[PDB]
Amino acid sequence: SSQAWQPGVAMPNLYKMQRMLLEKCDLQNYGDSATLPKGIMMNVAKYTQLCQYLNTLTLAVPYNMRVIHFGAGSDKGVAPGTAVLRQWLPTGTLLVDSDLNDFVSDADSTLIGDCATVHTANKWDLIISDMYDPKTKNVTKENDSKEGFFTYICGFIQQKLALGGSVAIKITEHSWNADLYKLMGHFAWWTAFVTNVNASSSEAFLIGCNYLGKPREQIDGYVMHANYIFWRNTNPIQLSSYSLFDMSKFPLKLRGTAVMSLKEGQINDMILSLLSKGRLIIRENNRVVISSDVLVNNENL
Amino acid sequence: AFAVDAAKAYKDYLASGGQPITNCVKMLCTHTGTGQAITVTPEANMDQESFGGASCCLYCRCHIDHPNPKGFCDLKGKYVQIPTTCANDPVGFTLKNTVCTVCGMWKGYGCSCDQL
Ligand SMILES: C[S@@+](CC[C@H](N)C(=O)[O-])C[C@H]1O[C@@H](n2cnc3c(N)ncnc32)[C@H](O)[C@@H]1O
Ligand SMILES: [Cl-]
Ligand SMILES: [Zn+2]
Ligand SMILES: [Zn+2]
């Protein structure tokens, strides 16, 4: 439809309010591939459409913004998604990325290793994850909530996402976590966004917009994922690369959103309102310091 | 006294007919930019492609030290504009060419400082 000229399709609200049972994901357009512009990689196209969609939300965009990107390496040993994020984000935005395997990157700093080894002294305004293990795509076994790096991501959000910040976390039919959906109820708004270039995949980005640090809504994550699959199962999305050809309004506007440091006792309804509108970030404004835990072993003799 | 000469090695490899380094990260952009060589955001004009800088750097891509004595990289974290006719080998292009320190275009691919 007219959806084909959008960067992708967000989960309609009515599907979010259902109580479906989890079924297998059977996509009508399965196997089809979008025609990408000449020489453009899928992950560049995909991140571009993700960023085009995020431009339509009420993201907080402060000065001295801090973004961290998990799962940023490719099997090519480069970081196409990080390159798009850096293009999108205002110049000077502090960008850190990470992956299990070594890769070369345009980020300001890159940590190599299991994400659970990553620690940061500071809080973040935006968290992007493309972390994924293709071995989860096992149609012969039950599709249960997954732990692994999702357990890390849930804790990291609750501990290190600034109030007002946002996240975009890649999931698929089999790569998902019930607590992560439940955590989407701690943002002013949330959705599951499917890029039009990859619409034949059960992939989506779970987007939490403007973190409130407490539940606005109680979400059962097993039911929500079933709701997501029901939507995908019943709403074929036409593969489309159209939005890639209009880049004039791509850059994220440097809103200069205010940053304040506040203690949990000071977060009143008026603060919560400002957080909910993309008008306020709550965190310290100190230096950005990160580290990766390294396991040491001497296997000699 | 001994240090590997990766630049010479890549030049000789290309002259002997080797396939250019691939998977340089090409960006989507308007292609209405300034055309300067190395920029904080993609600046390709109609005659250029913009690439993520690190992916077009021989030293980054080969996991070797940079020539700069402090080991700094001119490309990492920026975007490099490559003439469309040379976009089949962005690494070779960035290695073989030099940026005009006055106007910021590639010498011989946009720099007109030596014409007034
Ligand atoms: C879809 S790919 C990365 C694509 C990349 N974002 C890009 O821009 O092209 C999935 C990534 O998740 C990473 N990954 C998966 N599990 C991980 C874990 N437990 N810790 C860290 N990285 C992980 C993989 O190494 C892999 O590079
Ligand atoms: Cl629910
Ligand atoms: Zn380099
Ligand atoms: Zn010049």
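Heads up, residue numbers simply count up from 1 along the chain you see.
Any Cβ shown, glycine's included, is placed from N, Cα and C.
A:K46 (active site) falls within a helix when secondary structure is assigned with DSSP. Annotation comment: Swiss-Prot describes A:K46 (among others) as active site, evidence class sequence analysis.
For A:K170 (mutagenesis position), the same-chain residues 6+ apart in sequence whose C-beta sits under 8 angstroms from its C-beta are A:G71, A:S129, A:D130, A:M131, A:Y132, A:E203, A:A204, A:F205, A:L206. The annotation active site is assigned in Swiss-Prot to A:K170 (among others) on the grounds of sequence analysis.
Counted within 10 Å of its Cβ, the other Cβ atoms near A:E203 (active site) come to 20, all protein chains included. Per Swiss-Prot, active site is recorded for A:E203 (among others).
As annotated by Swiss-Prot, domain 'Nidovirus-type SAM-dependent 2'-O-MTase' applies to A:2-296.
A 10 Å cutoff on Cβ-Cβ distances gives A:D130 (mutagenesis position) a total of 25 other Cβ atoms nearby, all chains included. According to Swiss-Prot, the mutagenesis experiment A:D130 to A (Swiss-Prot position 6928) carries the following note: Complete loss of virus replication in human respiratory cells.
Under mutagenesis, Swiss-Prot gives A:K170 to A (Swiss-Prot position 6968) with this note: Complete loss of virus replication in human respiratory cells.
Within the same chain, residues at least 6 positions away in sequence whose Cβ sits under 8 Å from that of A:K46 (active site) are A:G81, A:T195, A:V197, A:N198.
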